[PDB]
Amino acid sequence: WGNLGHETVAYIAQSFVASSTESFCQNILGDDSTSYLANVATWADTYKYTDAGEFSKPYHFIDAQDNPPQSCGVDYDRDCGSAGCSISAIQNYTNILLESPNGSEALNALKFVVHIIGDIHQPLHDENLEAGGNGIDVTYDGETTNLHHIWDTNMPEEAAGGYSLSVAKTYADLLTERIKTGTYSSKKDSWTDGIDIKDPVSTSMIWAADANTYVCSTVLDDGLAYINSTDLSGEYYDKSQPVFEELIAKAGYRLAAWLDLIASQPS
Ligand SMILES: Nc1ncnc2c1ncn2[C@H]1C[C@H](O)[C@@H](COP(O)(O)=S)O1
Ligand SMILES: *[C@@H]1O[C@H](CO)[C@@H](O)[C@H](O)[C@H]1NC(C)=O
Ligand SMILES: *[C@@H]1O[C@H](CO)[C@@H](O)[C@H](O)[C@H]1NC(C)=O
Ligand SMILES: [Zn+2]
Ligand SMILES: [Zn+2]
Ligand SMILES: [Zn+2]
């Protein structure tokens, strides 16, 4: 996601974590504000364009070597790659927080976890094709951009009605209410199925596999001829909106569950 998506995911997680988890995170971050997770949710997307953080560029993705929209699937060993991926990063940074939450690596580990659980839910962060669709130029609202960019940024900002932190917060609140009482309120009971703090790879692969299915069902189900030739801010946006909204909701809810587990400090 772009910044709005990440911040929204983070605010959703803040609505579901336990008070002790809240303290656990605020103390690591040095941030006692009511935006403590949202404030650090975009940090990894800066870090990756620094000399020191450049190594972490691949940690945003797992490049599923599938064939959408006919066939989707993601596999850890096939797809992660030798430079690491979202899944291997979740394992590493989770384990740092399990082993040494008060150590000097914990701050960045937590910033990564908040960010990367977000990214695992963006279907095109879970797809190899044309660099996650970055290579697929498209028209959106009369302007040239690319398919990746509209999923990260244009469509979520359009749905949220902007891009400020306060807009992310409002959006998060809308989605959080959908989880508590609204359209996701039955489904969500099964959103943490399979979660296992002792098996971060399996846990995050469930999430990524779930998200990757939408590459076939929604992102590319119209086919590339349609995608390459049609302004995607019309019916394509309309079809995409319920999907990215549910995925952002899943990401926030799962992020909260995972933070609760981390803060519980299992031996
Ligand atoms: N799934 C992906 N696999 C590989 N590279 C990707 C993927 N998604 C996007 N990219 C590339 C496109 C850009 O060069 C770069 C940064 O894209 P972002 O910052 O919009 S996430 O990563
Ligand atoms: C995190 O990853 C690094 C680099 O691969 C590795 O050396 C280290 O053992 C890992 N740390 C944890 C806590 O798993
Ligand atoms: C759509 O455009 C991409 C390049 O962005 C190209 O790889 C693909 O073949 C095109 N497909 C069609 C059907 O036009
Ligand atoms: Zn992102
Ligand atoms: Zn992206
Ligand atoms: Zn990212």
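Following Swiss-Prot, chain A residues are numbered 21-287, in order.
Just so it is clear, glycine is given a Cβ too, placed from its N, Cα and C backbone atoms.
Feature list (source: Swiss-Prot):
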BINDING   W21, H26, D139  divalent metal cation 3 binding site
BINDING   21-26, 65-71, 80-83, 93-98  substrate binding site
BINDING   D65, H80, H135, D139  divalent metal cation 1 binding site
BINDING   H145, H168, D172  divalent metal cation 2 binding site
MUTAGEN   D65 to N  Impaired activity
MUTAGEN   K68 to N  Reduced activity
MUTAGEN   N154 to A or S  Reduced activity
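Positions of the features from Swiss-Prot, shown on the structure.
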residue: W21; record: divalent metal cation 3 binding site; Cβ contacts under 8 Å, 6 or more apart: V29, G138, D139, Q142, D172, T173, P176, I268
residue: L24; record: substrate binding site; Cβ contacts under 8 Å, 6 or more apart: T173, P176, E177, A180, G182, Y183, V187, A188, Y191
residue: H26; record: divalent metal cation 3 binding site; Cβ contacts under 8 Å, 6 or more apart: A61, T62, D65, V134, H135, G138
residue: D71; record: substrate binding site; Cβ contacts under 8 Å, 6 or more apart: none
residue: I82; record: substrate binding site; Cβ contacts under 8 Å, 6 or more apart: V94, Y96, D99, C100, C105, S106, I107, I140, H145, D146, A228
residue: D97; record: substrate binding site; Cβ contacts under 8 Å, 6 or more apart: none
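In three-state terms derived from DSSP, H135 (divalent metal cation 1 binding site) belongs to a helical segment. Sequence-distant contacts (6 or more apart, same chain, Cβ under 8 Å) of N154 (mutagenesis position) comprise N166, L167, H168, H169. Sparsest Cβ environment among the recorded positions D65, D139, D172 (other Cβ atoms counted within 10 Å): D65.
Local packing around the Cβ, expressed as the count of other Cβ atoms within 10 angstroms, is greatest for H135 among the binding-site residues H80, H135, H168. Most other Cβ atoms within 10 A: among the recorded positions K68, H145, that distinction falls to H145. For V94 (substrate binding site), other Cβ atoms within 10 Å of its Cβ number 25. You'll find the Cα of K68 (mutagenesis position) roughly 9 Å from the Cα of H80 (divalent metal cation 1 binding site). Under 6 Å, Cβ to nearest atom of ligand 1: this is the test, and of the recorded positions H26, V94, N154, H168 it is passed by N154, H168.
For ligand 5, the binding-site residues lying close by, meaning a CB under 6 A from one of its atoms, are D172; the full candidate list was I82, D97, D139, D172.
Close to ligand 4, meaning a Cβ under 6 Å from one of its atoms, are these of the binding-site residues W21, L24, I82, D97, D139: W21, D139. Classification of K68 (mutagenesis position) by DSSP places it in coil, neither helical nor stranded. Within 8 Å of the centroid defined by the CB atoms of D65, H80, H135, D139, the record's divalent metal cation 1 site, lie the Cβ atoms of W21, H26, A64, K68, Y79, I136, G138, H145, excluding the listed residues themselves.
When the recorded positions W21, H26, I82, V94, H145, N154 are checked against ligand 6, none has a Cβ within less than 6 Å of one of its atoms.
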